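Presented below is the structure to which this report refers.
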Number of protein chains: 2
Amino acid sequence: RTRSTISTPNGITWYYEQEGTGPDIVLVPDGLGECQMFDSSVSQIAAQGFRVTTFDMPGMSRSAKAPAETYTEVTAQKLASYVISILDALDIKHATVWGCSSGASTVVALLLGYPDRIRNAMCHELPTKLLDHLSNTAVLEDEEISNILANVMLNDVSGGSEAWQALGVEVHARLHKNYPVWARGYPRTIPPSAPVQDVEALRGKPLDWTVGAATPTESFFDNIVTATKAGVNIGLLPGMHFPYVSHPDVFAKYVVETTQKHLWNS
Amino acid sequence: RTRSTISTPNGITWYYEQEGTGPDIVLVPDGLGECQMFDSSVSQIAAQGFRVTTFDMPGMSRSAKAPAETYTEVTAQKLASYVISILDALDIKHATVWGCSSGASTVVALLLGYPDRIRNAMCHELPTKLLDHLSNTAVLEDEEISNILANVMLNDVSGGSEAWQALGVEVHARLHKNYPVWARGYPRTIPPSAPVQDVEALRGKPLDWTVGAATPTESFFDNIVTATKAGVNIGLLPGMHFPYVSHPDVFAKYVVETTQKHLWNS
Ligand SMILES: C[C@H](O)CCCC(=O)CCC/C=C/c1cc(O)cc(O)c1C(=O)O
Ligand SMILES: C[C@H](O)CCCC(=O)CCC/C=C/c1cc(O)cc(O)c1C(=O)O
Ligand SMILES: [K+]
Ligand SMILES: [K+]
């Protein structure tokens with residue numbers, strides 16, 4: 001496993017990790033921007049003959065050295081532009097990409113905006129609606145935000161509380177700092193930026209969409225409807241919002257099998 | 001409200017209830033066949049200018065006096081034929097119908113099989129897949145089945161434990177007796193009878209489909225995909241499998257608004 005940093009001319013100094021040799025697979029974090037959530041799965045995926053790259057997101061975790069514009073008023077299109085910049089810097093010319101949540105919005109924006117660069121995209125639980133209870137956290141003090149959101153993650157959406165806790169002290173210390181950055185920068189601007197206003201733009205694209213099997217139906221009901229309208233492959237992963245944390249082996253297998261499916265079609 | 005019994009030529013003695021004056025709305029129970037679950041909603045719906053009819057299902061609750069054929073090897077098409085028989089007996093020529101679970105399968109079979117008789121159908125959480133853990137209960141002793149399924153209803157699918165328990169001792173005593181009848185007669189034969197093989201047969205039909213907002217996505221994921229493929233209205237009700245129990249006011253409002261929509265479209 002390579003663990004290193006790289007600076008892109010948009011002002012971001014990224015923390016990134018890479019393992020393996022073969023076709024490129026890129027794992028984009030969810031909104032919390034913390035790539036140690038992929039630790040187990042990176043090794044499992046790489047062992048099947050892929051070069052796997054992941055990174056902390058701008059302003060989050062070890063990628064905190066970044067201009068304010070990269071972690072405020074954040075949109076899918078902004079994040080896609082940042083991910084392309086690190087792929088450029090790492091000389092990754094063609095990639096399979098995974099993303100959940102804001103990361104899902106990001107990888108759909110990548111596929112649509114950079115079709116020559118993206119082999120296929122896997123998106124999971126893509127937020128398309130403003131949720132006032134999340135948006136309203138942006139006006140609380142930092143410690144309040146961290147307390148509230150740490151609880152929501154553990155108890156409401158982790159899909160596996162033991163696995164979530166087992167991320168460890170250092171990871172949760174980084175997440176503690178990320179929660180206010182995410183709250184102030186993401187929930188009011190990510191959902192309106194969802195690249196799903198044109199179902200016909202999605203039709204025929206190499207997109208595989210998932211929702212968590214245990215997620216309440218309401219939460220990403222809209223994803224299932226939109227994917228089906230567009231004729232996009234739509235299915236389920238175990239758990240809820242963090243399948244790479246709750247079920248890392250199943251997650252790794254899904255990423256490998258999906259990449260292999262598109263390498264055959266390619 | 002009328003509370004009475006009526007016998008049909010097929011050998012069933014039905015317990016039925018009826019309240020109100022106006023266009024007919026018929027509430028078909030779920031597999032447990034117990035129409036007291038509609039008690040609150042019947043009055044709320046009737047008060048908006050509808051004649052509302054409901055009944056216990058054959059072999060269940062107060063409609064137990066019925067031939068074994070009617071509660072063994074049960075299919076959507078069998079249940080639809082039985083519901084038509086009581087509508088005939090009650091001189092209900094045109095009806096709006098609601099059904100959940102096996103009742104959902106029933107109302108779609110009614111709409112497709114008897115289009116002259118059905119104004120519109122509301123289906124909720126329609127089972128299309130065999131579930132071994134439910135099917136396998138059919139070989140257990142009666143009291144084992146009742147204990148197991150009572151627990152599943154309360155803890156896994158009620159969508160409101162307080163409301164579920166508040167059905168009261170009389171209702172739960174009837175359900176306790178129904179669980180083995182349901183287990184032996186329904187889960188092995190109801191899902192393969194689902195009238196959803198042909199999406200094109202559903203297209204353009206006056207069908208409104210719902211799933212519970214809190215239901216785990218995996219439970220009726222297939223409903224959302226099928227409805228969307230067929231261009232059928234698909235949406236959510238609060239709770240899980242029994243919105244008429246957990247949220248009777250919202251349930252009543254949905255039934256009234258949906259019936260009104262189709263009366264206009266008529
Ligand atoms: C991990 C995740 O990305 C950030 C933590 C929040 C969470 O898990 C709540 C459940 C999923 C909703 C996300 C979401 C919802 C919104 O209404 C707006 C958003 O921008 C996100 C967003 O940016 O992802
Ligand atoms: C209320 C319900 O009608 C009967 C009680 C069981 C329950 O609530 C499990 C959750 C929903 C699955 C139903 C279901 C599932 C199957 O695999 C087969 C069925 O025939 C039903 C069936 O007959 O409905
Ligand atoms: K696993
Ligand atoms: K209610």
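The count begins at 1 with the first shown residue.
Method of determination (from the header): X-ray crystallography, 1.6 Å.
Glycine is treated like the rest: Cβ placed from N, Cα and C.
As recorded in Swiss-Prot:
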ACT_SITE  A:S101  active site
ACT_SITE  A:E125  active site
ACT_SITE  A:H241  active site
BINDING   A:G31, A:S101, A:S102, A:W182, A:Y186, A:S219, A:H241  zearalenone binding site
MUTAGEN   A:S101 to A (Swiss-Prot position 102)  Abolishes the catalytic activity
MUTAGEN   A:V152 to H (Swiss-Prot position 153)  Maintains the catalytic activity for ZEN but shows a 3.7-fold increase in specific activity against alpha-ZOL
MUTAGEN   A:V157 to H (Swiss-Prot position 158)  Retains about 75% catalytic activity
MUTAGEN   A:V157 to D (Swiss-Prot position 158)  Strongly reduces the catalytic activity
MUTAGEN   A:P191 to S (Swiss-Prot position 192)  Strongly reduces the catalytic activity
MUTAGEN   A:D222 to A (Swiss-Prot position 223)  Retains 37% catalytic activity
MUTAGEN   A:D222 to A (Swiss-Prot position 223)  Retains about 40% catalytic activity
MUTAGEN   A:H241 to A (Swiss-Prot position 242)  Strongly reduces the catalytic activity
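This view paints the features noted in Swiss-Prot onto the structure.
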residue : record                   : Cβ neighbours (10 Å)
A:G31   : zearalenone binding site : 28
A:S101  : mutagenesis position     : 24
A:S102  : zearalenone binding site : 29
A:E125  : active site              : 25
A:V152  : mutagenesis position     : 15
A:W182  : zearalenone binding site : 27
A:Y186  : zearalenone binding site : 25
A:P191  : mutagenesis position     : 20
A:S219  : zearalenone binding site : 21
A:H241  : mutagenesis position     : 23
Top Cα neighbour of A:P191 (mutagenesis position) in the set of recorded positions A:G31, A:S102, A:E125, A:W182: A:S102
Structural state of A:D222 (mutagenesis position), classified by DSSP into three states: helix
Cβ atoms near A:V157 (mutagenesis position) (within 10 Å, other residues, all chains): 19
Residues satisfying Cβ distance under 8 Å from A:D222 (mutagenesis position), sequence separation of at least 6: A:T128, A:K129
Secondary-structure category, per DSSP, in which A:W182 (zearalenone binding site) falls: helix
Residue among recorded positions A:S101, A:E125, A:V152, A:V157, A:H241 with Cα closest to the Cα of A:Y186 (zearalenone binding site): A:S101
From A:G31, A:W182, A:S219: binding-site residues whose CA lies within 10 A of A:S101 (mutagenesis position): A:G31
DSSP three-state assignment for A:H241 (mutagenesis position): coil
Collapsed DSSP category at A:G31 (zearalenone binding site): coil
Candidate recorded positions A:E125, A:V152, A:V157, A:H241, pick with smallest Cα gap to A:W182 (zearalenone binding site): A:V152
Whole-number Å value of the largest CA-CA distance among A:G31, A:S101, A:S102, A:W182, A:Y186, A:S219, A:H241, listed as zearalenone-binding: 19
Recorded positions near ligand 2 among A:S102, A:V152, A:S219 (Cβ under 6 Å): none
